[PDB]
Amino acid sequence: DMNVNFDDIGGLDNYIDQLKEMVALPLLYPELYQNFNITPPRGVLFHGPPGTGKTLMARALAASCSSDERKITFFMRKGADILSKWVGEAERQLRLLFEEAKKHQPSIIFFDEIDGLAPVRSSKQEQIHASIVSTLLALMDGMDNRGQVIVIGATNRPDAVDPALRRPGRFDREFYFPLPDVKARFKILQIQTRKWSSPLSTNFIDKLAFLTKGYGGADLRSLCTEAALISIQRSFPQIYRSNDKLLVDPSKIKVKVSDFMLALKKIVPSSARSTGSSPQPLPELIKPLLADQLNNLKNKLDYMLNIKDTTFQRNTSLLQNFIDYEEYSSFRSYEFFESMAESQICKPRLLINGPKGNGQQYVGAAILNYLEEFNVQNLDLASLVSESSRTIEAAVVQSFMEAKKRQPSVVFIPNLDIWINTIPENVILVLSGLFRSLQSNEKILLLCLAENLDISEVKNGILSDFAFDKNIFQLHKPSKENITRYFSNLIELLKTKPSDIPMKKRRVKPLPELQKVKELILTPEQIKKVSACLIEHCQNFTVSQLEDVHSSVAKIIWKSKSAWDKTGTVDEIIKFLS
Amino acid sequence: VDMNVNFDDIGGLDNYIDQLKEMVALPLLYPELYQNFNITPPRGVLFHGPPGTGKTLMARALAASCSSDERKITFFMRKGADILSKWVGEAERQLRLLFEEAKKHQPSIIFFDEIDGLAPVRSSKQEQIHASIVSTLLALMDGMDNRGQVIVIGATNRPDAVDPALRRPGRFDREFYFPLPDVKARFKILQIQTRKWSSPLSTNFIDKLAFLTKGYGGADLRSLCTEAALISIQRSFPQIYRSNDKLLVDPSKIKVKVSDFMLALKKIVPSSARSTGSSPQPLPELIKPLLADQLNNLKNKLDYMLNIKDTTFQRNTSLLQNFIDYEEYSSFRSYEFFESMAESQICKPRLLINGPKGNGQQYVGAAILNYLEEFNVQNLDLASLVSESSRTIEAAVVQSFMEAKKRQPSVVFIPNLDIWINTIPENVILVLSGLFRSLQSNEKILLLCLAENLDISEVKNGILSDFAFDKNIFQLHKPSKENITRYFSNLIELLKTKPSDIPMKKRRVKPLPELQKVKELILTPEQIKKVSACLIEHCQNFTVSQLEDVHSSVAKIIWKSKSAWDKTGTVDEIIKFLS
Ligand SMILES: Nc1ncnc2c1ncn2[C@@H]1O[C@H](COP(=O)(O)OP(=O)(O)O)[C@@H](O)[C@H]1O
Ligand SMILES: Nc1ncnc2c1ncn2[C@@H]1O[C@H](COP(=O)(O)OP(=O)(O)O)[C@@H](O)[C@H]1O
């Protein structure tokens, strides 16, 4: 518990406004609930992925509603911390909790990890957990008409809470705390790196927000902490050898770009610990080879999914939309314009077909990194047959159901050429019947990537019932300008100096103790000959063959990283490409 | 179980010692640096690795080493799910009282040994009795109130059996892989266990023990030194094993020789041999003439494939010693460009070793896996896939590849590929090929397959065409004349020995003291040349298995007459056998 105000939470302004409403307006403006015979909303259920800001929202509601002109007291009970081996002493300890929260009315109650305290309806296990959920229903249903007991509940899996506790009288509003996008991760990184003695450039924070996809709110905090710790390790290492306190001085500890870029390589986000990785953007080496034809593949995805407009809820908040904008013949016209706004999506399908090894694993990852607000459901082989209990049928059906719950979704099938051979025809037809039983306005994009997929399989074959009619994009091999830029990026390492490479040198003097209180020869005929042989050898090559040539020439270049006579390196590059 | 074991007792984990000092000791001494950036220290590490690696030792040494000053650190320790009872109550209540007493004595370390039994994965049935414990653990570790300076350490064999909500910042933000130690760390562990001893061993003997103990963990090295000391006690004073009264011995002249360690290495089966995959070990000294000419070439090929001897970037063994001994030195064009051009040397590391039937592939695979010491070997052989009877083939292949995807220097190892592509189902090869083509180029997952008489038509237009075995096919050719000459020259060196050189043990002339209770060898050099010529001419165009058959068949004849001084009968029997 700290003095966390609401200006230490980034990206959740709408739920901040709704909580400020339900904690201020039924006690500051009481009259407005009489002319409409309505009760104020009583219960709210916070749910979402871990490290998003649920407990931060409860702590900020505790801190902000504690001031001079009004007192609001906070009662917290953790997950199943109220039960004991005594039979009905848990019922006593819950009833007395609501009694002290009732004889007070500054009280608001919070149940962290409600899915362990109040699980689903008990088919077996008629023990004290069912009595706990029955007394919780019977105790928070009503003992006050229009009272002051807001019961906040935090969980990770909201489907594990009892459905009898998810109703319009108890846990009314259900809030989803989403993993932040780029604009919100920018604000979280400014909230963390705010009171530092030397702040960061905003272009660098934009690059950090671009790099940290899949990072929660806690993982950005961990990245900032690890960058500060690497800066303390880099500035004053001598405090890692003494067992007694030394005298170091702050304001020489500045957090550079290298500390963040080294802290990024060791922090895995919580959405990639049991997955291994996250969909990363297109890497900087092969960006000359594929970003000429990824941008087109972005534009089609900007044309069949309506991403760049986002005509519903484009701004930060709904109340801010009522402040800075003016509203507008509302009965037929609203239905008509909402129908024509939602009718811009027919059936989002995309099959990205190319030759073998033409960078499909980069294009799929770059597209899944580009689609920020989408619930990606992977139908690859390593996610379907990973479990030894569920069948391929049940896995495909459950993944499509999770794609149907969270409505902007991407069903993602990489290596469709393998997927139409490993997966039997029954599961492909089950997925086809699931995709034909959807409305047209449903935002479930079926994305597919394949290598050497014959069009006879998608126009009259097994995939002919997925409607890949005009939505087949063709990754073709990179052209001569792309290969020229790729190998100019390669050749610029042959031109760099042996003193310009970042070879770390040993310090000639030891570290200070603390108080215990020549131009290389490269004639431009050789560079043009290396350019011409690298262009002529990689004629009609795919991306994997170009990376093979790039690695094979970069080994020869990195062997002579200290030499100045670069003639033998050029001759070995000539000799390899023959 | 919280002894005086500190940080000089652990050997070979010098990188995690710096981070555990960074998150336990250094916040206590320097709170002004952590409050300068408004950062909390990282609190809570999940130790994971093979069993017998040093997790509990690291926890106890963290509890005892940072408490040498007058800033005491209490060490609460919990065995793996010993906290739950037959009722619903005490399982959450005891964790409540544990975290409250850890809150009270504020610098504290809670150590959950074997946390995979306390916080298991949410299964299909039997939800309640573990989810009600996971819920109170998650709500107590990173709750709304400040937990204080409670450093939570968990320890496990595999981290996937822990719940993923625990593997999250604020609770288990750091995950430390404790590796089976390399030869320098095994040297340091052997130096640590043989440090208190009265007659210490030499340096080169500990070096030879560090080479001989490949695959051993730390606990196996401790058991080796314990069994060597016990065999030394059995060798010096046997009579204490027969009396029931305490005899008077002196704890001198009981020094551990080499012959005690050489028996302890036979009494100890390591955790590498208990596994079902191919145990990495060097080429044995018999067949090292036959194969080390064409193993070295493979090493050279791997040195051009994985950049082992070219390590200027990604040399992170210890970042703090890197910041101590070295020195720093626009921003993108000096770091990111050169890191990309150093990572862009690994394109697609594959290697298919293909020789005739019986040409020593079971030795070449283990020797390559011994050479790749800093790699993570994941065996995709048949026995490791079918050994876990609950898993399927597909799930085991996907699990091994996903374990190889993390800890990125890794080797996916398929021995007996000719058996593998004939007995694994056809969809599993496509699953593995889709997992390999869904990798980036710069990922160091080497695919190492060894095969016996595999057709090139199967890797050209077959079911292994989607693995890119184009240039990376190495042919183990049959061993040449000089290798066979050196092999049988060692055999001949066995033949021309004297029976006084052949080690026969003793029969002692006097019994042990009770304790106070409280000819010339006739073998002409022409016969040696005849036997060597017959061994060479008989083993024409043979493999390693046929050469070992001939070697065993001749070694039996030589060890028949190991006491005879007239070696003409055994030469006649050797020449009679090879006809
Ligand atoms: N939306 C956010 N904005 C800023 N910081 C956040 C946000 N979400 C989480 N954090 C950081 O994460 C920590 C709290 O997250 P946590 O309470 O662990 O969420 P949850 O309970 O959902 O896992 C705080 O230290 C805070 O700095
Ligand atoms: N890295 C190491 N350095 C020194 N000794 C070790 C190391 N690893 C293990 N040991 C020895 O092995 C013994 C048992 O280790 P243990 O705590 O059982 O590890 P784990 O819990 O991982 O099996 C310890 O008493 C220790 O002396």
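Swiss-Prot numbering applies to chain B: residues 406-734, 751-939, 1318-1378, in that order.
Any Cβ shown, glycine's included, is placed from N, Cα and C.
Annotation source Swiss-Prot lists ATP binding site at B:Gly454, B:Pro455, B:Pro456, B:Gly457, B:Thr458, B:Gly459, B:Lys460, B:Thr461. Under DSSP, B:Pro455 (ATP binding site) is assigned to coil, being neither helix nor strand in the three-state scheme.
In Swiss-Prot, the entry for mutagenesis B:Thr445 to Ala states: Severely decreases phosphorylation, causes a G2/M transition delay, and leads to sensitivity to 6-azauracil (impairs transcriptional elongation); when associated with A-11; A-67; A-94; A-212; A-230; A-241; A-259; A-285; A-304; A-369; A-370 and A-380. The structure shown retains the original residue. Annotation note: B:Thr445 (mutagenesis position) sits in a coil segment as assigned by DSSP. The Cβ of B:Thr445 (mutagenesis position) lies under 8 Å from the Cβ of B:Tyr439, each on the same chain and at least six residues away in sequence.
Quoting Swiss-Prot on the mutagenesis of B:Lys460 to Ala: Increases YTA7 binding to the HTA1 open reading frame outside of S-phase. Increases localization of RTT106 and RSC8 to the HTA1 gene locus. Increases nucleosome occupancy at core histone loci. Decreases transcription of HTA1. Using a 10 Å Cβ-Cβ cutoff, B:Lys460 (mutagenesis position) registers 25 neighbours.
Look at B:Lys460 (mutagenesis position): DSSP puts it in a helix. Only B:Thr458, of the recorded positions B:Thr445, B:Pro455, B:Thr458, place a Cβ under 6 Å from an atom of ligand 2. Within 8 Å of the centroid defined by the CB atoms of B:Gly454, B:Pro455, B:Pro456, B:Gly457, B:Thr458, B:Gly459, B:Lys460, B:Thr461, the record's ATP site, lie the Cβ atoms of B:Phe452, B:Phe583, B:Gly622, B:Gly623, B:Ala624, excluding the listed residues themselves.
Under 8 angstroms separates the C-beta of B:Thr445 from a C-beta of chain A, among the recorded positions B:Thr445, B:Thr458, B:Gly459. In this structure, B:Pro456 is the one among the binding-site residues B:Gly454, B:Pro456, B:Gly457 with the smallest number of other Cβ atoms inside 10 Å of its Cβ. Cβ neighbour count for B:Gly459 (ATP binding site) (all protein chains, 10 Å cutoff from its Cβ): 24. Looking at B:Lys460 (mutagenesis position) and B:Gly454 (ATP binding site), their Cα atoms lie 8 Å from each other.
Looking only at other Cβ atoms within 10 Å, the busiest spot among the binding-site residues B:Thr458, B:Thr461 turns out to be B:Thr458.
There are 15 other CB atoms within 10 A of the CB of B:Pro455 (ATP binding site), with all protein chains counted.
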